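Structure first, then comments.
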Amino acid sequence: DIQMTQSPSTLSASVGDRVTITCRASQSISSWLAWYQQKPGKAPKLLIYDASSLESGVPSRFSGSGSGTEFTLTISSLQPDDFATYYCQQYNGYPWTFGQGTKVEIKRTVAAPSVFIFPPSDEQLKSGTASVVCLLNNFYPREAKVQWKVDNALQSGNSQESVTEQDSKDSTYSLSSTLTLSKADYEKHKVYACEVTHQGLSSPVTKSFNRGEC
Amino acid sequence: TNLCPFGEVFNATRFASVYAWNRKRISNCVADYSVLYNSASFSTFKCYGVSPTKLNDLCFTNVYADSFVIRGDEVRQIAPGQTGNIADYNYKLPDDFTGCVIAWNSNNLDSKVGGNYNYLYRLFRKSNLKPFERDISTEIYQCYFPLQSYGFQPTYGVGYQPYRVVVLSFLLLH
Amino acid sequence: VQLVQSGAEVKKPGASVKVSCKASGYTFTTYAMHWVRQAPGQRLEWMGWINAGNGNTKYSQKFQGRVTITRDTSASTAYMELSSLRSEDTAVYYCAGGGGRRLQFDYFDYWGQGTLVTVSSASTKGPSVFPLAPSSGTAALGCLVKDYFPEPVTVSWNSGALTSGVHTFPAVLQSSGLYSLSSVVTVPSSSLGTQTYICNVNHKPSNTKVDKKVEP
Ligand SMILES: *[C@@H]1O[C@H](CO[C@@H]2O[C@@H](C)[C@@H](O)[C@@H](O)[C@@H]2O)[C@@H](O)[C@H](O)[C@H]1NC(C)=O
């Protein structure tokens, strides 16, 4: 069973940049290797096979390379519709297997977020469950940590995130994390806040509310 | 004054199924036979016209490079006058063939764990093929199928492992 | 060469799903047809393929004895069926294939639209929408679409009439078993009392409509 690991898991670049993802293999696959392009909500598209053969009517700017065990996919100069995730796939082995991929996203200047915190509505609080929502609006790059504190107790494992695709206008992501917790647990305590750590904040930012506006 | 692209032939990443064997015509150019004569990456190198000793494009008007993959036992069928499945149904040389058969073991390239079902050969045919005649048909019978896969996998014995074959015919007509 | 698959299905664990993939404009009659699935935001998995001629199949061991690939030569359609689903199996399911003139089972030339298959121990139910109120320059407020099990939900704001500043997040799957996401907009805090903000949630599968006022 043959494992493929593509090297820059994500990649910011601007239109016109030369761009070079990498794909490496457990074993050698001598040249039996295809590259694919995938955009959200759309099936993949073949780009290069047998490591260098450029599929029909795929622009010449794509170019595969490498034999044996390390392979590359240059893009001579990037165009707007080249922003996608890219996979490799070996056909030396069996099961055919793919890499994890490389999202190739739009480089943008650093954009610190605007943090917001939302208590559960009393409307929900009638159901026996409370949801506490922390919004990170319109930030870039993607790397960002969210720590929930309840009465200044770390909360771990009871909060899920979700993230938008790079916004069309300003090329920024946004995250919503959510502390779900029992009704009594929310009622037991007072201090609920979330802590955001982003490339651009100089210092972790905390955004807080007290149960019943205390 | 420009060179003959044997490299495009021999060093090709992919090779043809013998049933649909490939033929590349080598027009005006010069490349050296003795390069391969010494190459000794070759397990089968038999010539029927003359020893590869001519050292130039000496006295030749057209050169046809047929290439394909058969299994290891089958190479002895790429000769004048053989009569097996490959000679009868997939690739028949003229009895008065004058040319070189070149074969070499491709277990490492064309075999696959799980088995390489890409490579194919024709199994029945109403009548034998005339030499250099070809058949790429894929007609189901009435209702059973005429091609079979080698399915090379690299633990098969050398009798069943892939072999890459290059057959160089030589035209003199001018 | 055009591959068109079968809509989308969702079934209970232990059941089976059949997915057809009719393919048109193939010039020849012998080509490879694979199935490869994509779990949520995850790697692509190759499962197996069939031969368009003799009907031979090569399956990945990971699914051996669980899947079955039929080839219906008469209506140029390829079927994939996976039985006794373990909910590890929620994914999109593409049929790939290609080679055309030259056979190869190596790489995938043309893909289908993808068909999405969900495995869960849940029945259809509409959401329960909850408001996300502001505090305090620029203010942020939202809705919340919680505890729903269709496949999708779609949310707008003030009857399609707020598009700048809206953000609607990809869903989240709760250990309860129900999808739950949230949609928000950033607005000027100065014009908060004057304006009325109301999000417009619709989730079609369960025939359900909700438009929840948001205020402070
Ligand atoms: C095929 O290649 C043989 C190996 O030597 C090298 O192979 C590849 C990787 C290139 O780097 C090539 O330029 C090198 O020579 C050659 O020795 C051999 O002559 C080549 N065959 C033909 C017909 O040219």
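Per Swiss-Prot, chain B residues shown: 333-474, 488-519, in order.
Each Cβ is built from the backbone N, Cα and C atoms, and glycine gets one as well.
There are 8 other CB atoms within 10 A of the CB of B:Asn343 (mutagenesis position), with all protein chains counted. Record note (Swiss-Prot), mutagenesis B:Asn343 to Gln: Reduced viral infectivity. The unchanged residue is displayed.
A natural variant is reported in Swiss-Prot for this position, B:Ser371 to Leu, and the note states: In strain: Omicron/BA.1. Counting Cβ atoms from all protein chains shown, B:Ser371 (variant position) has 12 others lying within 10 Å of its own Cβ.
Quoted from Swiss-Prot, the note on natural variant B:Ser373 to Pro is: In strain: Omicron/BA.1, Omicron/BA.2, Omicron/BA.2.12.1, Omicron/BA.2.75, Omicron/BA.4, Omicron/BA.5, Omicron/BQ.1.1, Omicron/XBB.1.5, Omicron/EG.5.1. Look at B:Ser373 (variant position): DSSP puts it in coil.
For the natural variant B:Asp405 to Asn, Swiss-Prot gives this note: In strain: Omicron/BA.2, Omicron/BA.2.12.1, Omicron/BA.2.75, Omicron/BA.4, Omicron/BA.5, Omicron/BQ.1.1, Omicron/XBB.1.5, Omicron/EG.5.1; complete loss of interaction with host integrins. The structure shown keeps the original residue. B:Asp405 (variant position): 15 other CB atoms within 10 A of its CB, across all protein chains.
What Swiss-Prot says about the natural variant B:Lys444 to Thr is this: In strain: Omicron/BQ.1.1. For B:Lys444 (variant position), the count of additional Cβ atoms within 10 Å of its Cβ stands at 22 [all protein chains shown].
Secondary structure from DSSP puts B:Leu452 (mutagenesis position) in a beta strand. Same-chain residues at least 6 positions away in sequence with a Cβ under 8 Å from that of B:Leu452 (mutagenesis position) are, in sequence order, B:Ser349, B:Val350, B:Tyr351, B:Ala352, B:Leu492, B:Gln493, B:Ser494, B:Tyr495. Where Swiss-Prot documents B:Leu452 to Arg as a mutagenesis experiment, the accompanying text is: Increased resistance to neutralizing antibodies. Decreases HLA binding to NF9 epitope. Increased binding affinity to human ACE2.
Counting every protein chain shown, the Cβ of B:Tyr453 (mutagenesis position) has 24 other Cβ atoms within 10 Å. A mutagenesis experiment is reported in Swiss-Prot for this position, B:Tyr453 to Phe, and the note states: Decreased HLA binding to NF9 epitope. Increased binding affinity to human ACE2.
According to Swiss-Prot, the naturally occurring change B:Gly496 to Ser is described as follows: In strain: Omicron/BA.1. In the three-state DSSP assignment, the secondary structure recorded for B:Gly496 (variant position) is coil.
Checking the recorded positions B:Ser371, B:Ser373, B:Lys444, B:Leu452, B:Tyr453 against ligand 1, none has a C-beta less than 6 Å from an atom of that molecule. Chain C lies within reach of B:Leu452, taking the recorded positions B:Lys444, B:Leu452, B:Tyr453 and requiring a CB-CB distance under 8 A. With a 10 A radius on its CB, B:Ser373 (variant position) counts 11 other CB atoms from all the protein chains. All chains included, 18 other C-beta atoms sit within 10 angstroms of the C-beta of B:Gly496 (variant position).
In sequence order, B:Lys444 are the recorded positions among B:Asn343, B:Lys444, B:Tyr453 whose C-beta falls under 8 Å from a C-beta of chain A.
Secondary structure from DSSP puts B:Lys444 (variant position) in coil.
Annotation note: B:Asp405 (variant position) sits in a helical segment as assigned by DSSP. The CA atom of B:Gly496 (variant position) is located 22 Å away from the CA atom of B:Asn343 (mutagenesis position). Comparing B:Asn343 (mutagenesis position) with B:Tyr453 (mutagenesis position), their Cα atoms are 22 Å apart once rounded.
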